[PDB]
Amino acid sequence: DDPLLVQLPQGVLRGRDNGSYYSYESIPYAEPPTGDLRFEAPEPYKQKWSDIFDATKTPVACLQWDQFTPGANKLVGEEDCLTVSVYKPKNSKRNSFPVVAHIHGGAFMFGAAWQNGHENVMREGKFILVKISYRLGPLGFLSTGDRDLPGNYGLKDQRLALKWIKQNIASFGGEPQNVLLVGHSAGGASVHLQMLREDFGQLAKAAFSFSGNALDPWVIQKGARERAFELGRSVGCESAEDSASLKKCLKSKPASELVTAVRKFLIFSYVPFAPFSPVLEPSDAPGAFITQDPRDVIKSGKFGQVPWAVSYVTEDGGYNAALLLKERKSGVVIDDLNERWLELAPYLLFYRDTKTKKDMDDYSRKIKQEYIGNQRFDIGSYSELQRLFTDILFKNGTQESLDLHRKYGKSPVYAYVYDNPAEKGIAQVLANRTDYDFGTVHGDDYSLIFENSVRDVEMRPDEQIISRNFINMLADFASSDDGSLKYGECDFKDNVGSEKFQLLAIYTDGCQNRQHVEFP
């Protein structure tokens, strides 16, 4: 048990030999955020160990209302979930590795470390992986907009895990000076949010945000305060008229009741998909995670100046436009948008809390005209609506992130767009069908790095190559002295100092840097 045992400040833990890698799982990095610690900042884990800690159990998911659990009851996970899991390749020739820290996606509402497979990256064997668990949904992100319930608990959980990695990953054979922080979807937005902290360079050497960034409209949201009291009203806390008594009452309810009440916010299947999300915190809440619009943070230059890459895929908006092609008895769900567009588009595209009712309806009319024209909403116009979702949910925020970083930051900033449709992906799950070519949907690229149950077990020959390319891209990025970035045969071109955007196009059998006034 020489390799299975690891010395931490609290004592020793025992991991598992998996043949090609060692795993040390469910290591707590904070006190359980239960009872009086619900809706509070994470507390550093303080318990000392008298025995050998059993680090052999799969990290539990955070208690969540999981979109992709079928059935009326989508509650899964545990409230006691603040854990890191370390995966180290087995190699008789090599025991020091760079580190990829991983933040799972799931719209800040659901998802889990264990659903992001580590077999692909362990088989390639070029870095240690650390999966971070963090509070989700109302438990991670409920907010009244004041210092009694400021919010962003899940982002503070991630940051404390990042400190844990700095302090302890060398006990596992990791190089703490070579940490690359990566994440997809809400994980990618979280990575960008962590990077926006001024001291982020002390926690990581580099960062990579896949199909998620701090400027996407489902990330930093307005309207949380009323959502918080709306949650209070659904769980028997209608009598609370201020933040402090709302917090007290909410803490008197079982966590499962609070999370189940997420269902009351979902007014069309799983729509809006992020009723709880990051927010701006007030200047008088100590330890606040973010208090300024991230655009103003970037312009100030006062953020972690590390190399960063941000990416999207060409039909990214398949999450979650594809739920509109789900068939019913009466017809197809998208048919309803011919009558309900003004009601639903602000929820689907995340501008219901940032515009007046008049401006909201004008924008709904405007974007429908530009993308759909005079077509009716049906399967024939679905591709144009999916393009609208791709642009507002994912692409526009990528372009604006890249624009602000290339102008106001000195560190290299890179980007790619991926176009290579998977056989199946998240869109077949949302639409419950396989008779429509959705294109390259949210997660088609990232699933090649961390395998999951949504795509095929077997990768096509081209995908096996692309997968190794991505994994090696991340490995080299974590070890890079100069902040350069390379996919396969293509160096990424830095966007700093170029008039046009520099966007690496990755496709089935190659890649090529392209230059754009605006993203295509």
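Following Swiss-Prot, chain A shows residues 25-544, kept in their order.
Quick reminder: no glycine exception, Cβ is built from N, Cα and C everywhere.
Natural sequence variation is annotated in Swiss-Prot for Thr58 to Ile, with the remark: In strain: 178.7, 357F, 517S, Bar-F-77F, Bar-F-79F, Bar-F-96S, DPF-13, DPF-30, DPF-82.1, EM-10, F-274F, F-1461S, MA-4.2, VC-805, Ven-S-1F, Ven-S-2F, Ven-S-3F, Ven-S-11F, Ven-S-21F, Zim-F-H31, Zim-F-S18 and Zim-S-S10. Taken from Swiss-Prot, the feature active site, acyl-ester intermediate covers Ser209, and the record attributes it to sequence analysis. Quoted from Swiss-Prot, the note attached to the natural variant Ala309 to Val states: In strain: Ven-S-13F. Listed in Swiss-Prot as a natural variant, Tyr371 to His is described as follows: In strain: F-775F. The natural variant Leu409 to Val is recorded by Swiss-Prot, whose note states: In strain: 357F, 517S, Bar-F-7F, Bar-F-77F, Bar-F-79F, Bar-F-93F, Bar-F-96S, DPF-13, DPF-30, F-96S, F-274F, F-517F, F-1461S, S-114S, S-549S, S-2588S, VC-805, Ven-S-4F, Zim-S-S2, Zim-S-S30 and Zim-S-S34. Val441 to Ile appears in Swiss-Prot as a natural variant; the accompanying note says: In strain: Zim-F-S53. Summarising the annotation, Swiss-Prot assigns active site, charge relay system to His466. Annotation of the natural variant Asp500 to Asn in Swiss-Prot: In strain: Zim-F-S18, Zim-S-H32 and Zim-S-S2; the original residue is retained in the structure shown.
Locations of recorded Swiss-Prot features on the structure.
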residue : record                               : DSSP class
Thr58   : variant position                     : coil
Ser209  : active site, acyl-ester intermediate : coil
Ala309  : variant position                     : coil
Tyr371  : variant position                     : helix
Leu409  : variant position                     : helix
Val441  : variant position                     : strand
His466  : active site, charge relay system     : coil
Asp500  : variant position                     : helix
Provide the number of Cβ atoms within 10 Å of the Cβ of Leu409 (variant position), excluding the reference atom itself.
24
Cα separation, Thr58 (variant position) to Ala309 (variant position) (Å, whole number):
21
For the recorded positions listed here, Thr58, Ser209, which shows the highest count of neighbouring CB atoms within 10 A?
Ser209
Distance, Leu409 (variant position) to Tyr371 (variant position) (CA atoms, angstrom):
15
Name the one residue among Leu409, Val441, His466 whose Cα is closest in three-dimensional space to that of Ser209 (active site, acyl-ester intermediate); these are the recorded positions.
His466
Could you measure between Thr58 (variant position) and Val441 (variant position) for me? Cα positions, answer in whole angstrom.
41
Could you state the CA-to-CA distance between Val441 (variant position) and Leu409 (variant position) to the nearest Å?
19
Reported as an integer number of Å, what is the Cα distance between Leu409 (variant position) and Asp500 (variant position)?
38
Using C-alpha atoms only, work out the spacing between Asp500 (variant position) and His466 (active site, charge relay system) and round it to an integer in Å.
25
